[PDB]
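Working notes, structure below.
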Amino acid sequence: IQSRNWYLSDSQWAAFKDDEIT
Amino acid sequence: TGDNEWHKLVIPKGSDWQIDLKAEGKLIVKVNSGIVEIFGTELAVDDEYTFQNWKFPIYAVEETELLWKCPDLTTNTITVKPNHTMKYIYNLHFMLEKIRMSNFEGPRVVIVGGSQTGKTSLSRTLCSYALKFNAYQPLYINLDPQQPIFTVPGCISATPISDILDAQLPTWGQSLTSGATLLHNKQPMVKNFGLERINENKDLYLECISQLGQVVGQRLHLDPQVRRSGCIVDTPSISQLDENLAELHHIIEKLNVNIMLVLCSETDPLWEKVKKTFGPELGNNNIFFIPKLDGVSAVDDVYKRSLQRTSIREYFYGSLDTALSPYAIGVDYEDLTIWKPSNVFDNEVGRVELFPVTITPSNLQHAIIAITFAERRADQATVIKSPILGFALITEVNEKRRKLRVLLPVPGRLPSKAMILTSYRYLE
Ligand SMILES: Nc1ncnc2c1ncn2[C@@H]1O[C@H](COP(=O)(O)OP(=O)(O)OP(=O)(O)O)[C@@H](O)[C@H]1O
Ligand SMILES: [Mg+2]
């Protein structure tokens, strides 16, 4: 049982690293 | 008809399957020897892949035999044709991979071409194995609102390629989810054009590119890996733009494009004007032509609206092996604040602005609504320039009462934010 997520804000996405996903 | 049992198919090295699945048709594929790619994405040996409602090649890198089952296909009409333009894509990638390791920061390529020339497919393949060979995260920028990739339709997006794409999806993959999945999902950067096609609001489309470019820059400045990696920019066909191609100039400047790929032959006069129009900024040394790819078939409108439909469902419910559980919420008329962009058949001109929308059954039923980050009380200047949170479907506009049935991607409250209506509709 899962669900879709909201996207990150402009600044918040810029700081995001895809290593967190992996 | 076809048949509901398995069939062996030995697919020669350097050849494409080329598949056109239509309504409901389900194709299960299982490889037991060899190397096969779907736009660069390798198929894992000995497990089932399942395909629905899209046209796609399965390419044989090596010898390759597979088992397949589909009631809508038979050995009679199977189509297995040798691909020749594949090597063009190869020594174009290693061309980019040389730029990635020698230059201070990776290449930023626009893939420009005519209608159905291979842009998106070429974009996908280049992403697919910018990651495969030396573990890069190219930023993929989709600039064609009609084409849904990682999101719903009607919006431009930037998405880093973390790891492998979903081979069994026309939409490449999907956004992040609440738990953990057998495929690492992607974090997209969405902007929302909202309208049917570019020509409906020219300035607004460029305004999208403007603010998408800005954010892209801010990540590139902060993320070493994505900046070190490339940047692959997919555009719509030049039959969707101006003769002089004023839009491409704006794409090039705002997204800092330094290399251009033109899917073009050498009798096509498009190649010459590209040289004279973008040579001054990029330099002719940085503009490349690619003889149009093999197997790239024409795409009609109905198929394209079908693919858009699939994606909307896919955003809320996921795919076969994903099964997401979205949330349905009852909401008052007063609980919502909605705007809509300027059209051509609404506002005649079409400028960078949005009009407040009164709730009418003819206005909101089955409409996809873009949810921003701006307040419910913010003015239009703040909403037009605020990041998109996600999308919501409206099921029922009950007008005798002041109530609404809204489908959300997240189980929870209706985000009390400003919302923009799209021209996109979805009924189950
Ligand atoms: N080698 C191939 N064999 C079979 N089908 C292919 C091959 N390459 C691409 N296609 C299919 O052709 C269709 C059109 O290709 P594509 O989406 O790349 O067009 P495009 O260049 O993006 O142009 P547009 O933006 O106008 O669609 C797609 O559905 C794709 O699956
Ligand atoms: Mg395309």
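The numbers used for chain B are those of Swiss-Prot, and the residues that appear cover 18-445, in sequence.
How was it done? The header gives X-ray crystallography, 3.0 Å.
Including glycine, each Cβ sits where the backbone N, Cα and C put it.
Neighbour density for B:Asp33 (ATP binding site): within 10 A of its CB lie 20 other CB atoms from the protein chains shown. If you look up Swiss-Prot, you'll see B:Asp33, B:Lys72, B:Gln133, B:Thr134, B:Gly135, B:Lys136, B:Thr137, B:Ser138 marked as ATP binding site, on the strength of experimental evidence.
Swiss-Prot lists B:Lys136 to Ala among its mutagenesis entries, and the accompanying note reads: Completely abolishes interaction with PCF11. No effect on growth; when associated with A-137. Around the Cβ of B:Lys136 (mutagenesis position), a 10 Å sphere holds 25 further Cβ atoms from the protein chains shown.
Reduced to three states, the DSSP call for B:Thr137 (mutagenesis position) is helix. One mutagenesis experiment named in Swiss-Prot is B:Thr137 to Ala, and its note says Completely abolishes interaction with PCF11. No effect on growth; when associated with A-136.
Here the residue is the original one, but Swiss-Prot notes a mutagenesis experiment at this spot, B:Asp161 to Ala: Compromises interaction with PCF11. No effect on growth. Over all protein chains present, the Cβ of B:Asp161 (mutagenesis position) has 21 other Cβ atoms lying within 10 Å. Following the DSSP three-state reduction, the secondary structure of B:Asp161 (mutagenesis position) is coil.
B:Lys136, B:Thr137 are the recorded positions among B:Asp33, B:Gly135, B:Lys136, B:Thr137 whose C-beta comes within less than 6 Å of an atom of ligand 2, given in sequence order. Of all residue pairs in the ATP-binding list (B:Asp33, B:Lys72, B:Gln133, B:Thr134, B:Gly135, B:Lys136, B:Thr137, B:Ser138), the one with the greatest Cα separation is 18 Å apart.
Near B:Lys72 (ATP binding site), with the C-alpha within 10 Å of its C-alpha, lie none of the mutagenesis positions B:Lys136, B:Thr137, B:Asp161.
Note on the recorded positions B:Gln133, B:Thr134, B:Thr137, B:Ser138: the fewest other CB atoms within 10 A surround the CB of B:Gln133. The two recorded residues, B:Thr137 (mutagenesis position) and B:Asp33 (ATP binding site), show a Cα separation of 17 Å. Distance between Cα atoms for B:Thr134 (ATP binding site) and B:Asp161 (mutagenesis position): 14 Å, as a whole number.
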